[PDB]
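Step one of this worksheet: look at the structure below.
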There are 4 protein chains.
Amino acid sequence: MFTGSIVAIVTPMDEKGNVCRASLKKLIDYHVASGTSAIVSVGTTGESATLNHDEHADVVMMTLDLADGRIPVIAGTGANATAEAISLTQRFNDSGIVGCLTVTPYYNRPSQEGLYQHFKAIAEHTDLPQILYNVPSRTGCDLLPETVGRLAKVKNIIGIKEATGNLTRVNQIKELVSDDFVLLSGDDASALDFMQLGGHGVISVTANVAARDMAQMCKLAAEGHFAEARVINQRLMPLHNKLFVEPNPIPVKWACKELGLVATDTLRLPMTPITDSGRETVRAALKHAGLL
Amino acid sequence: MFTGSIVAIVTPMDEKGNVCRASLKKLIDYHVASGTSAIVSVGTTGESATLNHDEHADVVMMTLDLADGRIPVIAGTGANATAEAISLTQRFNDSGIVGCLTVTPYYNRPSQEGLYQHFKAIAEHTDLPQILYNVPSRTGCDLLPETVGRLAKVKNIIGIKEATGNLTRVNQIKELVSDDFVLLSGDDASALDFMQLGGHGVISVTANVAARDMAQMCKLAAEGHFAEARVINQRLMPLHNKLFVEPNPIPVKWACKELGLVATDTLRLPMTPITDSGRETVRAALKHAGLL
Amino acid sequence: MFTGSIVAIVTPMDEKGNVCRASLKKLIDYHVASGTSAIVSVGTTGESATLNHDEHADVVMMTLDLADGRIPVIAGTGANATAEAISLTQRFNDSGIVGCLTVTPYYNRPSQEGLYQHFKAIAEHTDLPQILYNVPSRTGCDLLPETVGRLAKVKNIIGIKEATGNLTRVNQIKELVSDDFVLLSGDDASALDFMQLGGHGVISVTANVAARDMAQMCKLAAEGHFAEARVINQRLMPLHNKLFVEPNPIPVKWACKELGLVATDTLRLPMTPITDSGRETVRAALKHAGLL
Amino acid sequence: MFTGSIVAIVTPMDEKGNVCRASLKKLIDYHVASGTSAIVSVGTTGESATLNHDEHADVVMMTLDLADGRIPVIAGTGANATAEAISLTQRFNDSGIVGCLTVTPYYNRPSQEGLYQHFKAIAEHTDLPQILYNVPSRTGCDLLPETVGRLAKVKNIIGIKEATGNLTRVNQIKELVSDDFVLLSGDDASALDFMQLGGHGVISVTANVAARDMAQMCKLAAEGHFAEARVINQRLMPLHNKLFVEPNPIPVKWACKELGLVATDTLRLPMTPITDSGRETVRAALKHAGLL
Ligand SMILES: [K+]
Ligand SMILES: [K+]
Ligand SMILES: [K+]
Ligand SMILES: [K+]
Ligand SMILES: [K+]
Ligand SMILES: [K+]
Ligand SMILES: [K+]
Ligand SMILES: [K+]
């Protein structure tokens, strides 16, 4: 549920840029069959930025219905205004989602005290479990371990998706929080190293197209079989990197289409179709992973 | 109009975080009397992040109403979804604003080609002049000179608010664009240098509280009297730095309240109240500028 | 010998700035008694920068004599001119040192190919085992994993001191080198995390004053008792950080003096005596480690 | 003398890496004929890193001998040990050099107070004018404006070669120092901007191969004809960038050899031969400058 290989699932779109229900169902059945632990619905990879809140709720509610009780669904609920974060979260109260993935406010660059106040007010207007999400290179803002320590004392703040790719953060945070506070990597290329240091799983872009390898990799890691998990990581490492050859989720949507998992690789502006040179790059990395 | 000291005006709020019309009137009267070139309404310093589009449009319309033809108004219209950017611009068509200040998509980190498609599409669906706005430390994305040069060929893309504080950008942009494209600094601490290199003015936080000195400094810079403009800038320099001692607009709203220009220094979460130590750093910057 | 807690030993000096033999002997006996695995003599911490090559050789030869066969001694042999690196290394041929610690050329910023050529020529004019040393924040140059992979094929290039504090490098490098190529951390604050990922030890500043704790910490780590190694790391973490409160080795020399381990804390310009505020900082961190 | 286009001259070498006197003569004749203000002998571009102090002193004495009173010579005299810095300066006392170019200690990362003590001590033991040299990306250390302002009060510390390319530094230094302190750019690509902001000239790599254009560009900048200087700079700009496509002085030595100004493009390890792709990037920059 909050550990192992968690997919940050693309929002597959028809050519008009609206959610494609048939492609979404294909994707969800693929995750149930592959062993994926949970689905993060309309996170970064799911283009939260270009969906209005109604669209975004529709996709979450559609994903939960299609999951049909077979796989837990976590909703992306980030907003950079605290009143908007609370209001988006309330759409999902008493819904069936098992928890929220909520990013540090982006753009407005709050202090650590404003981060603390933002997440505490969100946690207060819900019963859902909250996973903090730190991704400074997107938000302009870095949620520090000390602040995570304060927030971990709030009853329903239960974990963090740490996407800095800064491995020292796993044990800085673990030292400050209780033993059942979940630590998840948001950086595919370092996620196995992150679990080896004591993280509990990964919210993954790579799991979109390599769900079975990823689930297998996190099970081995959780059991302590790191040399064995690493054989899989090496096969996947070209994808861990090349799925960011162009801005995520441009490469992974193309990879989904190439694999027959979705009908189209359409995205919303300002995301642009994959270039010819990106196609070639992602094709080669899919081949190396044994997927094509 | 698009030149000189342009203020990125605060959105003054009452204690419930609602726009305070009386305070906004006082600020606008102050700018008209002090020689400010234009007002940027609901930019970054105006808390665009925490106003929904409807409140956003009310603040701009209220500003135009209060301004009463006495001073031009530019609306911030940035959004990280192209469709939203376009649709927000439409609310301002025929409003009386003289142009729009439109930021690079934040958070989703599009490519240069996606930035190009983003601003081209926005520019296509309006007659209003467009000013591109680059501030990578907020958005996670850096609009490069080459892309500015391509976008400058669009009839109604008329300039750029360059907030990197990277001064090599002035002449890299300038050699790629026509002589009438306006180059505006978005970084108060380096804005006089930017103008000395060829920039045409500043969209400024300092000007909220030092309107007259800013206006004189930018007129002296425009006429080439850099040594004379530098004397005023040295006296405003603690303000240029200390209005950012805590996240902008926290220090500048406190400063406006301390001068009596606005009734309260209230902000919206995730912006938090100024700390005592911040109060003292800002008061000392205000005194060094001769404002208290 | 090339694993466990390896001390980067200070060069204790009398008040004239020359090596103090009695303080050096005190330090070496302290390491033999504490369980320290090996001594790096005239590395960074030993002020290689301010010793001329004769002075530097004298200190190495003096350290080896005092060690008297009880503890292996590794010589710092870095130089940014390849002919100087070869000539310094030759001073130690047939000497009793067990190997060299050789830093990437500093200042002149060579390419990866120049790094390759520099270390390969050094390795070729010696029989001593070579440990590569990467510390970009001092040298301006970053020896990448791919280049380490090439150099690991040279017979007597046997290991790397990785001082970036970038943990992803442990497994990037391990993937490329054979299983007996040694990986040592050059960053105290992350060295336990570095061993947990599969590193074999640490060349340590902290071991100068906490040699027993450090030796114990690396033995637990090597045996897989990470939760137990981490109890020690937490007690030492204020020292891991505060020993860089001022430029290394200014704080550790002061700490050596405060502990009675050396007679004076004299350094050579451009290193300057510890400030009063640094003293207080290092004193508190020594107290937290249970040492004072 | 301390103003205008100053060349950081290459040390031309034969195939065995020894100074090539005939080539050095040709370069010096070229600078005297082309209007270059002064020659920096054995700076960074002169491979100070790989000449021992004795070879270093020979190259400077040979340069003064060849110059024969026709053009002033400044010696690089940097060292990361204060005692060595002092002792190298003594070799140049009464030599005929007009001053010294002395870099911030590299590698050992002293504090601002240690930089202050370092340069003050060097300045104390000579009558020669001293030019401070800041280049953090080589040295790991950044000499800050405040420390420059303190050092400028020393009688014979007369200027700074500022190589950060951070243009805000020009007026931060200038307001802290007397009007006669010289500000020199050490970054060719931003040197015209630096001069437009108030700097007095450039210690330049480009000037090795574009001496006349550089000299005219710096005289036009000194007289305030920035638009005229900008036309020449636009034509030298590919050279400003591409003389750094591989580590400087690799591209500029190849360029001198391609022009026939020196007999060979040999460097000392760890500098390596130019790659074929580098050859082609540099040839194209040379052609764009009109030099081939
Ligand atoms: K609650
Ligand atoms: K909790
Ligand atoms: K239009
Ligand atoms: K235009
Ligand atoms: K050998
Ligand atoms: K080897
Ligand atoms: K003197
Ligand atoms: K002076």
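Backbone N, Cα and C define each Cβ position, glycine as well.
Database features, via Swiss-Prot:
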ACT_SITE  A:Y133  active site, proton donor/acceptor
ACT_SITE  A:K161  active site, schiff-base intermediate with substrate
BINDING   A:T45, A:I203  pyruvate binding site
MUTAGEN   A:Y107 to F  Reduced kcat by 90%
MUTAGEN   A:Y133 to F  Reduced kcat by 99.7%. Reduced affinity for both substrates
MUTAGEN   A:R138 to A or H  Strongly increased KM for L-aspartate 4-semialdehyde. No effect on KM for pyruvate. Reduced activity by 99.7%
MUTAGEN   A:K161 to R  0.35% of wild-type activity. 3-fold decrease in affinity for pyruvate, but nearly no change in that for (S)-ASA
MUTAGEN   A:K161 to A  0.1% of wild-type activity. 3-fold decrease in affinity for pyruvate, and 2-fold decrease in that for (S)-ASA
MUTAGEN   A:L197 to Y or D  1.4 to 2.5% of wild-type activity. Decrease in affinity for pyruvate, but nearly no change in that for (S)-ASA. Exists as a dimer in solution
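Feature map: Swiss-Prot annotations on the structure.
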residue: A:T45; record: pyruvate binding site; DSSP (3 states): coil
residue: A:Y107; record: mutagenesis position; DSSP (3 states): coil
residue: A:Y133; record: mutagenesis position; DSSP (3 states): strand
residue: A:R138; record: mutagenesis position; DSSP (3 states): helix
residue: A:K161; record: mutagenesis position; DSSP (3 states): strand
residue: A:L197; record: mutagenesis position; DSSP (3 states): coil
residue: A:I203; record: pyruvate binding site; DSSP (3 states): strand
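Considering only the recorded positions A:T45, A:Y107, A:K161, A:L197, the residue whose Cα is spatially closest to the Cα of A:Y133 (mutagenesis position) is A:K161. Candidate recorded positions: A:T45, A:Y107, A:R138, A:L197, A:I203. Nearest to A:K161 (mutagenesis position) by Cα distance: A:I203. Considering only the recorded positions A:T45, A:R138, A:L197, A:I203, the residue whose Cα is spatially closest to the Cα of A:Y107 (mutagenesis position) is A:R138. Those recorded positions from the list A:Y107, A:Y133, A:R138, A:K161, A:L197, A:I203 that have a Cβ under 8 Å from chain B Cβ atoms: A:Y107, A:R138. Residue with the densest Cβ environment among the mutagenesis positions A:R138, A:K161: A:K161, by other Cβ atoms within 10 Å. Counting in whole angstrom, A:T45 (pyruvate binding site) lies 12 from A:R138 (mutagenesis position) by their C-alpha atoms. Each of the recorded positions A:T45, A:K161, A:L197 was checked for a CB under 8 angstroms from a CB of chain C; the ones meeting this are A:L197.
Counting other Cβ atoms within 10 Å of each Cβ, the lowest count among the recorded positions A:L197, A:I203 belongs to A:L197. For the pair formed by A:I203 (pyruvate binding site) and A:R138 (mutagenesis position), distance between Cα atoms is given as 16 Å, rounded to the nearest Å. In this structure the C-alpha atoms belonging to A:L197 (mutagenesis position) and A:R138 (mutagenesis position) are separated by 25 Å. Each of the mutagenesis positions A:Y107, A:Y133 was scored by the number of other CB atoms within 10 A of its CB, and the lowest score belongs to A:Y107. Counting every protein chain shown, 24 other Cβ atoms lie within 10 Å of the Cβ of A:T45 (pyruvate binding site).
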